[PDB]
Every structure is written in structure tokens, then in C-alpha cells.
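Engineer: Below is a structure I'd like to ask you about.
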Amino acid sequence: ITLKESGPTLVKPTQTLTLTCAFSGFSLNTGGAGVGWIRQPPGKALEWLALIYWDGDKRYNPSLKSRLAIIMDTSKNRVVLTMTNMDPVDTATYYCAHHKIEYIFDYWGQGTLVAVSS
Amino acid sequence: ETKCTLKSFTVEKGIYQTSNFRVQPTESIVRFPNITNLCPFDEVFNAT
Ligand SMILES: *[C@@H]1O[C@H](CO)[C@@H](O)[C@H](O)[C@H]1NC(C)=O
């Protein structure tokens, strides 16, 4: 199993974050499983970001609906996480992981860190 | 046996007859055909 995360290291406050995570090797004949994204900045604990299942459902934390978008390739290659109109406290690292319901996060990705250039 | 088959306590000379010589088996062997065309209960319990 390999899940690699790709993204910029420094971004503008008026830019858009375009993170990607690519997974290699899963049992696609299942239900309730999918791809999840979680955020971590230094100085405070973990904060969950988002979930996608295999059927294309698109969920985030509440009251963050406008500034979060997902692109699915529909070819089992990579998942794209896009943010607009950032907050400078969110200079943080990203983990993309497998997301089950009993396994809260099944396999942990390496993740990538980003900070604002302002 | 040659006394009990004549209901007598004395038996004369000569060749008589008794029960047969029976050989009994030991175990049972059942070989019906190899399983095939398994019914698709596996796909319906594992259905997405
Ligand atoms: C589902 O398939 C597995 C093998 O992947 C098998 O062991 C199991 O008996 C099947 N039935 C279930 C649990 O639905």
C-alpha cells in the first residue's frame, strides 16, 4: 500500500490550494469505505477536514461548505482537494487516508505541509 | 450346534448341517460427485 500526497509548500493568501493524494491498491468491491482528509497545525490538536465515498458523496465539517471542493478522477488514480479564501491560522500539514466507519482512518498517508507566503 | 439343531442330547455319526459362514464388512464408503456450480450465495451476502 502506497498513498502519496502532493501539494505546494508556500501559497499566496489569494491563491487556491490544490492538494492531491494518490492511492495504489484497494479492494474496490466494498461499501462504506472511501478517502478522507485531515488537517494538523502545530500548537493545537487534530481537526478533521473531509470525506468522499466510492459513490461520489462529498462531505466536510459543518459551516465550511462554500470554501471546500473535491475533484474525483473516476479512474482510481488520485483525489484532488481544493480550497479558496484561506485563513492564515490554517498553515498546517495534510494527511490523506483510507476512511472506513469502524477503522476511523485505516492507512495513514505521509502528508504534506504548507504555509502562507504573506 | 449339532446337538441344538436336532433337539437331542445325543447325535449319531455322519455329516450334518449348521448355519452359514458369514463374512461381515467393516466401514462405509460414500463418494458422490465433486461439488460444482456453487450457488451464488457468496455474492449476495458480500454485495456492496
Ligand atoms: C465474503 O467473502 C469472503 C472472502 O473475501 C468470505 O470469506 C466470506 O465468507 C464471504 N461472506 C461474507 C462475510 O459476506
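Here Swiss-Prot sets the residue numbers for chain B, with the shown residues being 298-345 in order.
Method reported for this entry: electron microscopy, 3.8 Å.
Heads up, the Cβ atoms here are built off N, Cα and C, so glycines get one too.
Under mutagenesis, Swiss-Prot gives B:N331 to Q with this note: Reduced viral infectivity. Swiss-Prot lists B:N343 to Q among its mutagenesis entries, and the accompanying note reads: Reduced viral infectivity.
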Engineer: Quick one: Cα separation, B:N343 (mutagenesis position) versus B:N331 (mutagenesis position), in Å?
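Structural biologist: Spelling it out, the Cα of B:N343 (mutagenesis position) and the Cα of B:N331 (mutagenesis position) are 25 Å apart.
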Engineer: Counting other Cβ atoms within 10 Å of each Cβ, which of the mutagenesis positions B:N331, B:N343 scores lowest?
Structural biologist: B:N331
